[PDB]
2 protein chains.
Amino acid sequence: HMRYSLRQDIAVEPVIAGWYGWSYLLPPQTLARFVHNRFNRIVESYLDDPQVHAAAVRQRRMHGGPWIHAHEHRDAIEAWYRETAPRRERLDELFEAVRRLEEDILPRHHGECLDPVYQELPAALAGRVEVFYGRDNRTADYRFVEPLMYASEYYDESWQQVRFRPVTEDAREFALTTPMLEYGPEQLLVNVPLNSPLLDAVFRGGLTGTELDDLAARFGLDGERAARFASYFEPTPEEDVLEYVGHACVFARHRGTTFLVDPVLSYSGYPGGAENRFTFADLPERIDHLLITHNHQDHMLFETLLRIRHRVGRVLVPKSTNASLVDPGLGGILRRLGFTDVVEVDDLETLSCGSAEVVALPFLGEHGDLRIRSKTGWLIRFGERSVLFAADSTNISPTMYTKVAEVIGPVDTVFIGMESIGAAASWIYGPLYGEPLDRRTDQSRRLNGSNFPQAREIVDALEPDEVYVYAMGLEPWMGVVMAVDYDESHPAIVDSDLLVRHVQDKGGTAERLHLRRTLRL
Amino acid sequence: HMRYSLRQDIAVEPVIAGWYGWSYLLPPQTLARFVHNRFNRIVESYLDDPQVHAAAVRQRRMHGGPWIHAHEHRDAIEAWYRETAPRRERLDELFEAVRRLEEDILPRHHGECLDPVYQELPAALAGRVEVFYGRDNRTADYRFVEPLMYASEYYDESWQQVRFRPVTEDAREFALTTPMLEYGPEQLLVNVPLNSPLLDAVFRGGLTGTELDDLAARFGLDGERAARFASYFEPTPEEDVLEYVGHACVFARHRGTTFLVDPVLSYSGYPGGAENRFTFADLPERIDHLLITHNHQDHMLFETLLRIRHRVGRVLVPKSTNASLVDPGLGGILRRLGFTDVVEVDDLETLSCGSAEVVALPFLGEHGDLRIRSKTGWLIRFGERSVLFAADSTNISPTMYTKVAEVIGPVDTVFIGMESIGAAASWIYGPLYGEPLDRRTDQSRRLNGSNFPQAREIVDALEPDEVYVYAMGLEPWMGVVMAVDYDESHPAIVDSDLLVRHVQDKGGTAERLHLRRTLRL
Ligand SMILES: [Fe+3]
Ligand SMILES: [Fe+3]
Ligand SMILES: [Fe+3]
Ligand SMILES: [Fe+3]
Ligand SMILES: [K+]
Ligand SMILES: [K+]
């Protein structure tokens, strides 16, 4: 009996409360802030004049701004907006409760026992927060008891969906500001929790035709919708490597153990695409260790994560207990996505992984000076050979990498990002703030990685033989999550050219990676 | 050939920079605060008038205050104080650097990019801190990069010792405020890192006479000192349990797997002691899982921990990344003590342990409203039977245990502390503050556990059949670390009597435990 698997050219996009899914949309407290302060404003702006959004989207320099890219579908958006009104109002109860805690309850205390705060808590937060004083012993603060927030009614799995659609080209349009509706007859929007075993059945494949119908039924699909689901399937078709796959994503194998860092893959089975890409079909059966450096949209892509989930053994992430709006727990987020073996690792702790050893390295900067602990570089020692994936690590704190080198010893290879001009922090995180900063102050708070002198100092402290600049946002499929417009005048490109020369002139190898590349190890 | 092991009546007391060893003395940044703000003041006060300390120590109600109990040994103390002056001055460089960061550098910023802070850091802190803004986006704060602090010169293992001495009775004198010197010819003070494998050789024992001499030599001992060491040794002499051992310490075995929570043991081999105590000699060969609820002096006793270390498989502790002076990393502290398999667990995460499952439960309160995340209750499910060790958990946040019960399901047995009148927070933590609170405000900040209504609500939310009140500080050997003076008028005792009745009157079993007790499971 014939067996079928998901086509390689069909993307399954994640959806949370109508929007393309990413980390900060899963915890209810942070969803509530984004809905209230960002998403409702984008929709209401659109429904008051669709032509402004049309005019912005018509221009590539505006891509990544607060614009609905599906501007021709006013009625669908309007109906979607009115049907979900009770979900917005439930969530606004959590929004208001946090506001009340922050503005009306906590600032009334000045160093005395905080027991009376708990007796005054809004119902949405009762039993689900902890309060305490900061370092001055007088200014009250709080954090969330995160798993009780996920157990609350404000975390609602029925608001989660996926949208199936074909992929017809390498480039992807910016997706984070457009409601995720079934805009065309080729697309299918299905109600399903992002952690569902049903999604695993989909991605694992190997199903008979009748099994596919059982699966379609468990998804509540019938009729032409079930036939469309079926049409997304087609008859089903070990020594060392290090492979640069794209942006910050690198694949390795060592003595049979596999590793994938900051995962982002592209698709295949459509004509006209670039050649020699590392796509989903190139993945091995098992990904023993998945490593994530930090919680930025371009390093943890839900769409990629859900598709590879069924192959993954263990996930490694940086450790945080902040349990705040700017820094929700990454491990908790990954477990809500259905990853069941997640390990958090602190500064300079070591963990053995197959035949290799992984060490977490400090990662400072690139987070707009927010109190965010969820970031690290990963050093992997593959026997005698050690590789650092530094992602967007900076050298804003001079001497740290010298101090780190004194503990970790020598490193042979360094992948380092050089996105030296980054977005304003308020663009990514502003909806989470209690109130805005004044505008000129806000402008100084950016999400910058290493420029040339910063990278130079890191490489000099660590003394690798090979240095690759990566994580530059050049691959067209990264357009889902960032603006991908490139020229060799860009300060970032110039600064990477300097770094590459610097390293060449010291006797090492160096290169800014552009597209897939097989490598030493 | 005859073999020898450490006598049961010989205690090996930990010493850090001259003082009895406990958690907050190991990280250099917190040692520096305690030395500068507490210990130097106690010594200088003593050396100006020994008779005040004599007069305080003469009275039991004062025990636990800032008093040197070895008051008759003025010259030894004076010489010790003058010989260690260069260690105090090295440490004062770290003290001053932190002060400068907190008072002069950080308050100059008001929301703008913090990069220039790093360029101004004192040398002691360069490369070893991270700065960032709090929730208001304008008030700057910081934390330590903890392993770089341990790699710095301010963390100095040569300042660590142990002191061997006989134990001749159950009661122990309060030890935390008296320099740990060789006050008598029966005592031996040895320079050795607290994490040394040499200490493991000592505690494991089974050594021949000549092996003991090799060991004495590796400790740098010769002559009469080596003979005194030798005299501390004597010829060397599996179904389910739950055993209350003392204060908050409970031992369990389940399907062969062993568990020890909040370890504190007493000694034996001396006449006149209470009968039927669970002492070091009663330990099994292996302690598979060691669990610590929180980082208070009466729940993590270095003296007990070092002695059992060689038997321990894995340590479980609450998770924190605060990396602050009030909340240094517990896991980092345990690894510096030589424990090599330590796992940190967050709110409501589960871990399988032998045949049982452990779940961490939220623990709020009893920490003076400080930002301290290093605290949890432990739920162990031993097959069908589940036991909660709640330690000093409170119910200051109404509804939390109801919300927790909705996630964890039913619990059969609860051990709960009821130390409802606790010390002032500034007594334990005050040396770590940047400056004092005004005195009347400070008085409201206490380290209280559950009183009667608080315990009642917890038991009511969780519905156990057995409830034991524990962790009451009644055992005489807890005098090392707290004042042990008891009467049935004490509000704490009365409130526990009410709780015990309440539970009896609902059909369950209940008891305040006093001394060792074998139990159900
Ligand atoms: Fe980033
Ligand atoms: Fe990035
Ligand atoms: Fe306590
Ligand atoms: Fe206690
Ligand atoms: K829920
Ligand atoms: K050191």
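Think of each number as a place in line: the chain as shown, counted from 1.
Technique stated in the header: X-ray crystallography, 2.2 Å.
Any Cβ shown, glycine's included, is placed from N, Cα and C.
Following the DSSP three-state reduction, the secondary structure of A:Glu366 (mutagenesis position) is coil. The C-beta environment of A:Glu366 (mutagenesis position), restricted to residues of the same chain at least 6 apart in sequence and closer than 8 Å, consists of A:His294, A:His296, A:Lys375, A:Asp392, A:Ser393, A:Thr394, A:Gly422, A:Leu447, A:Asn448, A:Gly449. For A:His294, A:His296, A:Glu366, A:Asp392, the entry in Swiss-Prot reads Fe cation 1 binding site, with the evidence type experimental evidence.
Within 10 Å of the C-beta of A:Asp392 (Fe cation 1 binding site) there are 26 other C-beta atoms, taking all protein chains into account. Look at Swiss-Prot and you will find A:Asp298, A:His299, A:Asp392 tagged as Fe cation 2 binding site.
According to Swiss-Prot, the mutagenesis experiment A:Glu366 to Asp (Swiss-Prot position 377) carries the following note: Unable to generate the hydroxylated product.
Among the mutagenesis experiments that Swiss-Prot reports, A:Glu419 to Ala (Swiss-Prot position 430) is described with the note: Decrease in activity. Interacts strongly with the diiron cluster. Proximity of A:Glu419 (mutagenesis position) to non-local residues of its own chain (separation of 6 or more, Cβ distance below 8 Å) is seen for A:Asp392, A:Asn448, A:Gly449, A:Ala471, A:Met472, A:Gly473, A:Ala492, given in sequence order.
Excluding the listed site residues A:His294, A:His296, A:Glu366, A:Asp392, the same chain places A:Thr293, A:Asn295, A:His299, A:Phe363, A:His367, A:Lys375, A:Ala391, A:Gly417, A:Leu447, A:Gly449 with Cβ atoms within 8 Å of the centre of the Fe cation 1 site Cβ atoms. Long-range neighbours of A:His299 (Fe cation 2 binding site) (same chain, six or more residues apart, CB within less than 8 Å of its CB): A:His247, A:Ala248, A:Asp262, A:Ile292, A:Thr293, A:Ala391, A:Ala471. Cβ packing within 10 Å was compared across the binding-site residues A:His294, A:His296, and the lowest neighbour count falls to A:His294.
In sequence order, A:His247, A:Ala248, A:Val264, A:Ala471, A:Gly473, A:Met478, A:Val481, A:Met482 constitute the residues six or more apart from A:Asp298 (Fe cation 2 binding site) in its chain with CB-CB distances below 8 Å. Only A:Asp392, of the recorded positions A:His294, A:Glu366, A:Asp392, place a Cβ under 6 Å from an atom of ligand 2.
Other residues of the same chain near the Fe cation 2 site, with their Cβ within 8 Å of the Cβ centroid of A:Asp298, A:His299, A:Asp392, are A:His247, A:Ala248, A:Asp262, A:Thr293, A:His294, A:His296, A:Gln297, A:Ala391, A:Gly417, A:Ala471. Checking the recorded positions A:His296, A:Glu366, A:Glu419 against ligand 1, the ones whose Cβ sits under 6 Å from it are A:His296, A:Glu366. One thing to note is that 12 residues go unmodelled from A:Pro237 to A:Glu238, and the Cα atoms at each side are 20 Å apart.
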